[PDB]
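Peer 1: The structure's right below; bear with me while I get my questions together.
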2 protein chains.
Amino acid sequence: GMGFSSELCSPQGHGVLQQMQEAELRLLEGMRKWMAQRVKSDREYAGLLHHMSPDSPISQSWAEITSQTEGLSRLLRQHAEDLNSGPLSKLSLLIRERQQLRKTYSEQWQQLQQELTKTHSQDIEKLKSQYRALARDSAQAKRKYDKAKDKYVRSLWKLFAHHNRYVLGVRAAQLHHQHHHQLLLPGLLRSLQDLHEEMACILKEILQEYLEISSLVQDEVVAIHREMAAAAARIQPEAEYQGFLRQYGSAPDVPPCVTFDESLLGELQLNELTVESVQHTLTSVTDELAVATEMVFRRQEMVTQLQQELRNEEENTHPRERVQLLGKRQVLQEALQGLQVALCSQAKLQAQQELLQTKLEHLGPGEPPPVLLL
Amino acid sequence: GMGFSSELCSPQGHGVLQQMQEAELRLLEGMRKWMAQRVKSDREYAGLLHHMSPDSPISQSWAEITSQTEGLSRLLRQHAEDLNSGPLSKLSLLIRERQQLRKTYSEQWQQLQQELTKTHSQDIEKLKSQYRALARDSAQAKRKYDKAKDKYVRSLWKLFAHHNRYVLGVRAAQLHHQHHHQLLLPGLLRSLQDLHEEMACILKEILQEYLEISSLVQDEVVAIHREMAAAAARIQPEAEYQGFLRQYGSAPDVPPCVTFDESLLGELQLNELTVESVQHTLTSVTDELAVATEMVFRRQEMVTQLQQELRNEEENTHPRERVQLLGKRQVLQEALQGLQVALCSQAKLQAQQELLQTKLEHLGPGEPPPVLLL
């Protein structure tokens, strides 16, 4: 398979890996700022939700929805604190350990390059340069060859001694070049990759820890949103004013009614003088009652028109858009009181008409009772 | 059952209901400010989440989690706008219609009280006061009684005419007091309750509409939080640098190795001069290799100690607390390179020892080849 050890085992590949390490720190630095703003976001939101903040079902329900919204505000504050102390602080540590790996890797990599240069190149070239010198030094003594033997024998002694020292230097250099390009440099690149794949595992876990803490759909947020919805659902509109009427309720205040005062003398006096006054009063009261019944008719036709107009809108309004019907309901409320007064006015004239008609019959064909003055 | 019509049919009960209407507007006014701060809350949070904001699995996953967090920010802005235009604007209208009902109810209620006072009390007292006057006026004419008859006849004509006019006034007053305390005032209180129970239905729907719009656990928020979690879960740590190695990968740069240069003359020359140089070099190289093998042993015992210490911590660390192991892993990384160099150093001395031992045997018991000078 592919790897740093096999594919990036070149001085070019070193530059590639040195840039990745910088580009990955550049990303994780962005991730820190990104997470740090979510800490700022959730805290100010907690502060904004916190600034938002009698036996009625609605008042009891209101007290919960407002109290649970406080519960939300405090939860968003905990999110920011856990995020700050948890995956953010872990991401910071990941950046600090990566900042070491930049130096460690590169100064290790250069340390291996210096060793090879010394054993493979530098040491060899110093052995080579000396092997030339001693070979030339011997060739001079050969030309010059009593004492020419001895000095030529020494020159060959050292040439052969150096030759063998150079052989061993070449074998040491050969096996370094072997262990450099097969084990040392591949072994380093292998270790860098394996650690970077371990730090990919750390970052995934850090990211996933962020998502869980910063979750607005997690079980604890659902638990609050249910408590809120449950409180609103508990509201019974038709049982709103039951508790109200148990405390502030009383028996109807009905004053004493008008009874005919017997200190000024409830029967209509029908005598010879009043008879024609009573006959005219029944004519006029009848005329008034027919106009009062005409008034009742207009106001019932008004009520009926407004009632049927409301039924039509009730059917053609979405249940949450019924706040627009309060206007027409209040106009019907005025029309219904109007009718109720017209009935009271009609009724009054009926009771007056009754007295006149009843007393005018009780006489019937009889002579209007004469006024006796003793 | 209990109701405004039956329990609050008293001037005391009017004061009670006038205060409720104020206390309910006082609540709904608080609900408006409360909701209006949630509009402010969700907009600034959207602004705070907005301010937060290459073929790598993590880079692709990062690009989604950041892009979906933008999707969240925009969603919180829509929440605030819908809340502002929806249940807030509806709550405002509910306050405006209630502000009318305060005036309408009270001025209606006083209009009914004025009618009763007129028909029941005022009109009656004016009929009473006149009935006294005409009764006294007649009693004078009776005492004074030719012309005394005529003037006494007139006084009785009007007394009896007024008596009947007062009878009809009392019957009108009686039936008003009836229709006031049975129909008019109960009918009004009934209508006020029914409308207030309708406005309790409106408020429940307004509150529930708020909760749905302002829901942070609703389906659209879940849809984003899943997309985020799915992106983080997609991250494959061990497939992070596969795409990286396909683009930036190359074949290993292995320079040409050291081969014994034949311009300076790879066999150790074993003659009569070099023999004792070769015998000593194998002694010294052997001494070095035993020290180099001692070095390999120390560094393998160091690697083994650090490997077993890491296995112990790997087992006793929560998977998200593994960022603390990067320190010990990097110390093992240095120990592993240390070992790999010690093996390279050991190996070099082995290859040198081989050449010396192999050449010293190839001679064996033979006479160190003599140096021939032609």
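Count begins at 1; order follows the chain as displayed.
Looking at the header, which is where the method is noted, we find X-ray crystallography, 2.9 Å.
Including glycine, each Cβ sits where the backbone N, Cα and C put it.
In case it helps, Swiss-Prot gives these features for our protein:
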type    : residues                                  : note
MUTAGEN : B:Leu134 to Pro (Swiss-Prot position 145) : Constitutively activated kinase that can act as oncogene. Promotes myeloid cell survival and proliferation
MUTAGEN : B:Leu306 to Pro (Swiss-Prot position 334) : Abolishes autophosphorylation
Peer 1: Identify, in sequence order, the residues in the chain of B:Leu306 (mutagenesis position) that are 6 or more apart from it along the sequence and have a CB within less than 8 Å of its CB; answer 'none' if there are none.
Peer 2: B:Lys328, B:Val331, B:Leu332, B:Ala335
Peer 1: Given 12 residues with no model between B:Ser53 and B:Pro54, what whole-number C-alpha distance in angstrom do these ends have?
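Peer 2: Flanking Cα atoms, separation 18 Å.
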Peer 1: How many Å lie between the CA of B:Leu265 and the CA of B:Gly266, given 8 residues are missing there?
Peer 2: 10
Peer 1: I want to check the contact list for B:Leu134 (mutagenesis position): same chain, sequence separation of six or more, C-beta distance under 8 angstroms. What comes out?
Peer 2: B:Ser155, B:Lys158, B:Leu159, B:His162
Peer 1: What is the Cα to Cα distance in Å between B:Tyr145 and B:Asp146, where a stretch of 9 residues has no coordinates?
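Peer 2: Taking the Cα atoms on either side of the gap gives 8 Å.
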Peer 1: Indicate whether B:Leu134 (mutagenesis position) is helix, strand or coil by DSSP.
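Peer 2: Once the DSSP labels are grouped into three classes, B:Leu134 (mutagenesis position) ends up as helix.
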Peer 1: DSSP on B:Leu306 (mutagenesis position), three-state: which is it?
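Peer 2: Helix, per DSSP.
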